[PDB]
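Participant: Here it is, the structure, as structure tokens.
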Amino acid sequence: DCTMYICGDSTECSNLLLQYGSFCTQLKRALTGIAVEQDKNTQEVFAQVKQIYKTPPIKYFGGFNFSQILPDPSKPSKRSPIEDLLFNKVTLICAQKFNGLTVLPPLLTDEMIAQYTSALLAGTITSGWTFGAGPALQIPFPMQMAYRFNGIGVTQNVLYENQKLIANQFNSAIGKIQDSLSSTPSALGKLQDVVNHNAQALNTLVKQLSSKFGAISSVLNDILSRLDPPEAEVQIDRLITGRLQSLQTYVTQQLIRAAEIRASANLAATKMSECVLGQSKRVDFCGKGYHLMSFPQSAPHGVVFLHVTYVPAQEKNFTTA
Amino acid sequence: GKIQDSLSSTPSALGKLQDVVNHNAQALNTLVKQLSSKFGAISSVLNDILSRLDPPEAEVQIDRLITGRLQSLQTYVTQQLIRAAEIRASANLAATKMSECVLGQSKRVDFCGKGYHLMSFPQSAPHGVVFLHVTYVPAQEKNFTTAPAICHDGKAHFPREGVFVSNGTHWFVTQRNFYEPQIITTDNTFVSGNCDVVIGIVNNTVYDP
Amino acid sequence: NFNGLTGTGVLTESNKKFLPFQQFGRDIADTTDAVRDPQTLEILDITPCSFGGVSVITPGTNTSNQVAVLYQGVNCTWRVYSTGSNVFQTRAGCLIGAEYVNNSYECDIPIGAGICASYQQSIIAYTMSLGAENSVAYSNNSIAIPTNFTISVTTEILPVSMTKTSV
């Protein structure tokens, strides 16, 4: 708010603000613009298609235990247990809610976000890339791995002779990445630092509420009490100008971080477009090694892309002609 | 025949530049309207202060007026800086899109159009550009039965470019993304391995001249 | 006001341990959210008066004149005085001037937290609808092949410049 931040219930401070005028309106239009732009990033990072699907009931998927990515029916927030553990690892609401630090509630719930992620995962897993271009065209899953192998220039007979070992390796990889996300907190850091960075930004904001701009007190009402308005205004203008420039610097820091996270969100949406809806040949852009699969998982203000990739293991040199 | 009537229908298309134009306009309006303002001054006009008051104590209003004007123009120039940065990034993306979608056929899915991209055509605009992407979309489909392995003479065979299709009346092989019902011939399939390691195995015949 | 310093906000009964000569339970925001009664050994939680935050939801002037208004972060579970048609209690806040239907529709005008409103011969509100839902059956041999092959065109808009100027 313009007034009740920079003033109390003293309308003379608002009168001096109206003497200055219209500078807080620029901050208001800036914050509304960055808020609706963040909402735009959110709605065009996940809601690629309005045609929402759901999973088939049975899992005959070639011995692929997809239980960690499948939405758990026991939990009312029917999301993947991976996402449940991610929410558990993520760590200040009501005290900030009534001080002019008016947090805007998110227009998109985590339930519908998880629903969209589940829908796109189901569409990829039952149709491949066919739903990405146009209508959803279902395909057999071994057909999907065969075409994935042909995407990286690999013939399909080797897949159809060691798909059992491929399934066992994939299940082991799923178990080890489940342990790995629970192993170190470094994976959570790229979102935790953002959350606590916004928290300390608002914290130094509320500290600079109690900042002395050369007056007797940070509060103005006692200054208005001990001295007449012929006297106190020469302090009042200095305090309100200091609060105004502090707000401008805070808004500037807000918008530069908004631009940075906007570029990050654009890159994330690009990777969702490329790595998830198809097999890109951009090396290390869809993960290191030859990219095969990629699944996204939701997170508070974020998304984790897991990537299933080929690496060679055993080799031998031979004479070449 | 769509796109002209598509563009004259709604102003939401060029609104993505109209907002920038009117935002620059209202920014300049704010800068020219902040001349009439109170930076602690008795009047918002300088030579009126210099006329109605003596110099040597008038500068205590002139300096705060100066600081207010400088703060206003500094905020203006920083906001111009951030807009210039983001529009430069978007224009670099636009130049990349012109370099890929117009000068070739990129494989970046849903980047040079929607669906399988074929063509791209640029058209200029006041401080802007629009791209026309001609893409392919499938219309409607039909369901079929799949079997990868065809074992002839106890020998496994896999179709090369396409998959086996079971019409029920007859049994063919087609391409990967569309339908071309084609008879079994040796050039369409590669031969490898035994017939005891695969799922979806089926028995069928092959042609040789 | 109590012993010098003052405050503004509603007062409830605190339920936390206080020390001898403990008078201020100020948090990391340095706000007097808890105070000791200067007469008896009674403890007070201090929570400030709830602000508003007012937005108006209305279609076009050519469209209609019926309006609705949201006060965000208002726990009506009130302070509305002149009420309108009906009251609803979104997680965003307290909304009047509209009614909530039991079906979900397209989010043409978003209110927030999955709540979206529109116009029927009346202003209606609903939960956000995900879209058309269908599941394609999967089998060990189920495949789909397109039959007809159409051509579409898409129009996109990208900025280039702004007005170069000097001062």
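Numbers in chain B come straight from Swiss-Prot, and the residues shown are 932-1140, in order.
Each Cβ is built from the backbone N, Cα and C atoms, and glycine gets one as well.
Sharing the record's features from Swiss-Prot:
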VARIANT   B:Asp950 to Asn  In strain: Delta/B.1.617.2, Mu/B.1.621
VARIANT   B:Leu981 to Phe  In strain: Omicron/BA.1
VARIANT   B:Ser982 to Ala  In strain: Alpha/B.1.1.7
VARIANT   B:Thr1027 to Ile  In strain: Gamma/P.1
VARIANT   B:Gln1071 to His  In strain: Kappa/B.1.617.1
VARIANT   B:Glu1092 to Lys  In strain: Theta/P.3
VARIANT   B:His1101 to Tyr  In strain: Theta/P.3
VARIANT   B:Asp1118 to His  In strain: Alpha/B.1.1.7
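Are these features on the surface or tucked inside, and what touches them?
Facilitator: Sequence-distant neighbours of B:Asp950 (variant position) (same chain, six or more apart, CB under 8 Å from its CB) are absent.
A 10 Å cutoff on Cβ-Cβ distances gives B:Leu981 (variant position) a total of 13 other Cβ atoms nearby, all chains included.
Less than 8 angstroms from the CB of B:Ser982 (variant position) sits no same-chain residue that is six or more residues away.
Cβ contacts within 10 Å of B:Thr1027 (variant position), excluding its own Cβ and spanning all protein chains shown: 12. B:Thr1027 (variant position) carries a helical DSSP state (H, G or I).
Secondary structure from DSSP puts B:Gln1071 (variant position) in a beta strand.
The DSSP secondary structure for B:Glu1092 (variant position) is coil. Sequence-distant contacts (6 or more apart, same chain, Cβ under 8 Å) of B:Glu1092 (variant position) comprise B:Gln1106, B:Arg1107, B:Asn1119.
In three-state terms derived from DSSP, B:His1101 (variant position) belongs to neither a helical nor a strand segment and is classed as coil.
Proximity of B:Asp1118 (variant position) to non-local residues of its own chain (separation of 6 or more, Cβ distance below 8 Å) is seen for B:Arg1091, given in sequence order.
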Participant: Give me the long-range Cβ neighbours of B:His1101 (variant position): same chain, 6+ apart, Cβ under 8 Å, in sequence order.
Facilitator: B:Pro1112
Participant: I'd like to know which variant positions lie near chain C: of B:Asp950, B:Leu981, B:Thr1027, B:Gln1071, B:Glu1092, B:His1101, which have a CB under 8 A from one of its CB atoms?
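Facilitator: Sorted by position along the sequence, the hits are B:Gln1071.
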